[PDB]
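Participant: Structure below; questions to follow.
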Amino acid sequence: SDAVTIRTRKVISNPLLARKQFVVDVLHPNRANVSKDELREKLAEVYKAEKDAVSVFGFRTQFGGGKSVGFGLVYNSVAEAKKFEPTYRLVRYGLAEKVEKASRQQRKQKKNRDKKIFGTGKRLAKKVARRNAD
Amino acid sequence: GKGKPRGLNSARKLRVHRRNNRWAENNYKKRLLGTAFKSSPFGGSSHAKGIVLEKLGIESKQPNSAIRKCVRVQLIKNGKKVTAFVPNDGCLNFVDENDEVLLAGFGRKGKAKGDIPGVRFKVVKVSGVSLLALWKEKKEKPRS
Amino acid sequence: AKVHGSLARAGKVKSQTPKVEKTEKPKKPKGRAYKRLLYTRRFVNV
Amino acid sequence: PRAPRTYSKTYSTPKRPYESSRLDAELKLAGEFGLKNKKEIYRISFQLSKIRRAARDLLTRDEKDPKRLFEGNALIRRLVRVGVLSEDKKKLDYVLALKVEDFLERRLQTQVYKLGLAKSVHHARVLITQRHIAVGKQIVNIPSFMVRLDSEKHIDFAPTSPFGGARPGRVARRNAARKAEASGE
RNA sequence: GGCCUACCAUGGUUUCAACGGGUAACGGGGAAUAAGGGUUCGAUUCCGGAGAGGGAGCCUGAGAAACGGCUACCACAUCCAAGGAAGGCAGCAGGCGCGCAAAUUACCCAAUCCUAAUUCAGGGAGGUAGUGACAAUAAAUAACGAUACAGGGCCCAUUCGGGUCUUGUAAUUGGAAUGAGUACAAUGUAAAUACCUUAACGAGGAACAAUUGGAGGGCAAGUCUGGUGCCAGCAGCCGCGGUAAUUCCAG
């Protein structure tokens, strides 16, 4: 845990996506792994991006340890880091909220059930309730 | 010379002559007559399951004088009746009537083997387990 | 005769063998270490 | 419906199974190099037979054939780089004289032994697979690494391994621990 | 365009194999074997064709003789209030059957792309995971040491000894190294599992213990021992076994 070194390779500026994209090459010669959150802290300092315009997602520790490589994004103007990021990668960082829905089984079973009716459905519910009531 | 045509425009004669003389070959005929499908007891298969009908004792041919301890089996998929040899000793005790054995070829691609006359098959599995396991007391025959 | 075979004495020799248990011996090395034992044991002549 | 993965096998079983010449020619290749089994020897002769088929193909073609010249130098400089063809032996008549012996020399399981620090050819094999030897900056535990010519200065103990420093492993660490709780207090 | 019709003519194919029959025949790229020449395979990751229990017939549309469209059958087969109604897994998963013979009624649109009025929705296409000794790659099951008997040849020899040269048998001991596994974490990922990293544990014969076939010849390895006695059995082939079995059953 002596030191970690952030080396950003292959830096390409992306004006038409309002971002900067590069290969993150971290050298952690005594750490076990490097834990993306404080990479987002440390990459914020070298690019002035307040930890919400940055994203790191693809890391792979080299065999034998001591080195890991992944990809990294740095955005302009965090409002544009929610415009262009995928939703799954925002919820890792807590910017977006994990939207709740049922499984694909229920979401498909409901559609097939709702495909049988024709219209609002509350014209038929009125006339079937009176037969059930009497 | 040499009894075959040699002219450059004579490929038809050589090709039809090779075709006619291929039929003298033993396995080329069986490949192109479908003898495995129609005539062989297994339907051109390595293995077949059967049903044991009776225990047989077959005298070994000369110059051997043993009794070979085989069984008579009726196959499921064909209904044909074959005789199959039961391997090394005590296995005839492990086989009984109506055990639904599994059969294989006996090594020689449709021919008898050794001093056993007229047996082209052997039992591999009895009651669905093995014969090696039952002989070596590695598994147990199901209670049937 | 030439009709039947006497199936009575099947297994008559394996049944009556005076069985003896495999004596426990130290195990032999395995893998590359077994080729060491083999291909020195065939070449001990100093 | 995804495109297939190409694969191939990297060895070949000899035609006659039970010799006394070939079976005892494994004195060198299994005891004098410290090898697992015959598949490690069948593997080398497979690549070596792959080499001669390409070399025989080239020699049949005309000299100053552009195909002979291109794949000729490529075949030489690949075999030069790993150190199986000597520094000036560079001719297609000499890759055919190349035999199985100077392939097992270039293996890392022997190159560790020849560069000191191993004291046996199959003490080296144990050390490699126990994650102790690193080439350049990279730990390798493959005993068939087939080191290059610009790599023999870079076989050394790993920066993580106990023999390269870095806080010796769980045997001595625990062994010093019980003397601490018996002699220290 | 004989595609069909009316009129007219008598043509058309064939031993250089027409026509008929068979195929356990979808065709090809390709696969296996590898001196050359060849032989055998190709249902099947791509291209083309055909089909959606059988056979016809059609609506809509640019495009269908469509079957997750419609009009009635048969190997068929479902529901009941007995009046009627509904159907097509050679899609995905699963079941029965058949057999020598082949996986989960799992998760998701995050990648690849497709469609739509369309950046957003949808996709059992597709991807992920489970089963998986089909094949293929790499390579654990130990590594360093210390310690001893019993001979035999020869030499010198007093005879008691060495002083080499080799033959076999282990047997008691020591510190070192490591992952197979158990796992904080982080990484991976749509979310996970697993891999790659990594704190903490994790080796002394009792285990963290490798098997499968062989030992007459082909063909590498016992004329060692106990049992059997042409019996049991072995044996691809030649052969073995009838009271000293190098071949069966055992150690």
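Throughout, chain B uses Swiss-Prot numbering, with the displayed residues spanning 2-145 in order.
So this one's electron microscopy, 3.0 Å, going by the header.
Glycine residues also receive a Cβ, built from the backbone N, Cα and C atoms like all the rest.
Checked Swiss-Prot, it gives:
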- B:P64 to A: Lethal mutation (MUTAGEN)
- B:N65 to A: Lethal mutation (MUTAGEN)
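Tell me about the surroundings of these features in the structure.
Facilitator: Around B:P64 (mutagenesis position), there are no C-beta neighbours below 8 angstroms that are at least 6 residues distant in the chain. In the three-state DSSP classification, B:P64 (mutagenesis position) falls within coil.
In sequence order, B:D116 are the residues of the chain that are 6 or more apart from B:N65 (mutagenesis position) and have a CB within less than 8 Å of its CB.
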